[PDB]
Amino acid sequence: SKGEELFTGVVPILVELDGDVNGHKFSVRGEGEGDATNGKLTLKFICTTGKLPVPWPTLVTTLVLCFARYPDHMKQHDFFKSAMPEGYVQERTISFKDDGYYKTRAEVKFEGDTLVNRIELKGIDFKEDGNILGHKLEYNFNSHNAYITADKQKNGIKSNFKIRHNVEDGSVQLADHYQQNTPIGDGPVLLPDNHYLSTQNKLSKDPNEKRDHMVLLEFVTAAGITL
């Protein structure tokens, strides 16, 4: 696609999330950069409203799939870049087993030289003293893969995948994601054959940062279509 040309190099990223979970209002701002040539993303996120009232790991998937590395033989299946620079809407429901759910709406698009992900998140039905409101999840993130399918009726893609969040007591908290993406513009996009994205996330802290924050390194690689 033409949009892929915008991703030859490292591109600055801005992420802005406004959230409301069981009426708890919070905001997150992230900045960093991404390189689709190796699928590498590096960002630092800060909660600008104080302590983040949900666990950082539960926001990773919400907080830019246009930076996935699509191998040469798969570039005709990269919807995310094909929608750029005008961008796409990414919507999810994320259902936490035995607990509440998030609904998210985001726009991912260029503003100048910078790729911006701006999200509104609503969480409801979370349990008092549960893993989410109680912050009982380990500060880590399991590698995972997520399958992408075309949604030709909406000129977009859809994906369903589960995230396993480790709980402090050794149990697992599943987060079942249902995702839809649709282009913002009316130009042609690439609707893919079935494939998957392979994602790894390293979560860390900045020793000099006093605010509640998350340093994230992510690799995202497309796979599942042989030459």
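Chain A uses Swiss-Prot numbers throughout; the residues present, in order, are 2-64, 68-231.
Per the header: X-ray crystallography, 1.2 Å.
Placed from the backbone N, Cα and C atoms, the Cβ positions cover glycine too.
Feature annotations, reproduced from Swiss-Prot:
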- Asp103 to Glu: In mut1.27; shifts fluorescence lifetime from 3.03 to 2.85 ns; when associated with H-145 (MUTAGEN)
- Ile128 to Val: In EBFP2.0; shifts the excitation and emission spectra to shorter wavelengths and increases quantum yields compared to BFP; when associated with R-30; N-39; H-66; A-72; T-105; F-145; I-150; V-155; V-171; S-198; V-206 and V-224 (MUTAGEN)
- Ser147 to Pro: Increases fluorescence at warmer temperatures such as 37 degrees Celsius (MUTAGEN)
- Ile167 to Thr: In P11; increases fluorescence at 475 nm excitation and at warmer temperatures such as 37 degrees Celsius. In Esmerald; leads to brighter fluorescence; when associated with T-65; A-72; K-149 and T-153. In VisGreen; leads to brighter fluorescence; when associated with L-64; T-65; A-72 and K-149 (MUTAGEN)
- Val176 to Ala: In mut2.1; shifts fluorescence lifetime from 3.03 to 2.50 ns; when associated with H-145 and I-198 (MUTAGEN)
- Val193 to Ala: In mut1.5; shifts fluorescence lifetime from 3.03 to 2.72 ns; when associated with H-145 (MUTAGEN)
- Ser202 to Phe: In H9; increases fluorescence at 395 nm excitation; when associated with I-203 (MUTAGEN)
- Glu222 to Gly: Suppresses the 399 nm excitation peak, leaving only the longer wavelength peak at 475 nm (MUTAGEN)
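The closest partner of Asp103 (mutagenesis position) among the mutagenesis positions, by CA position, is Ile128; the full candidate set was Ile128, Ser147, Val176, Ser202. Taking the Cα of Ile167 (mutagenesis position) as the reference point, the closest of the mutagenesis positions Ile128, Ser147, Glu222 is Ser147. Take the Cα of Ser147 (mutagenesis position) and measure to each of the mutagenesis positions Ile128, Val176, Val193, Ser202: the nearest one is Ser202. Checked against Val193 (mutagenesis position) by C-alpha proximity, the mutagenesis positions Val176, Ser202, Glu222 yield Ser202 as the nearest. In the three-state DSSP classification, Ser147 (mutagenesis position) falls within coil. Taking the mutagenesis positions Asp103, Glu222 in turn, the residue surrounded by the fewest other Cβ atoms inside 10 Å of its Cβ turns out to be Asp103. Fewest Cβ neighbours within 10 Å among the mutagenesis positions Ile128, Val176, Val193: this applies to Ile128. In the three-state DSSP assignment, the secondary structure recorded for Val193 (mutagenesis position) is coil.
Ranked by Cβ neighbours within 10 A across all protein chains shown, the mutagenesis positions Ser147, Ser202 are led by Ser202.
In three-state terms derived from DSSP, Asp103 (mutagenesis position) belongs to neither a helical nor a strand segment and is classed as coil. Between the alpha carbons (Cα) of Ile128 (mutagenesis position) and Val176 (mutagenesis position) lies a span of roughly 20 Å. Taking the Cα atom of each, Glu222 (mutagenesis position) and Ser202 (mutagenesis position) are about 10 angstrom apart.
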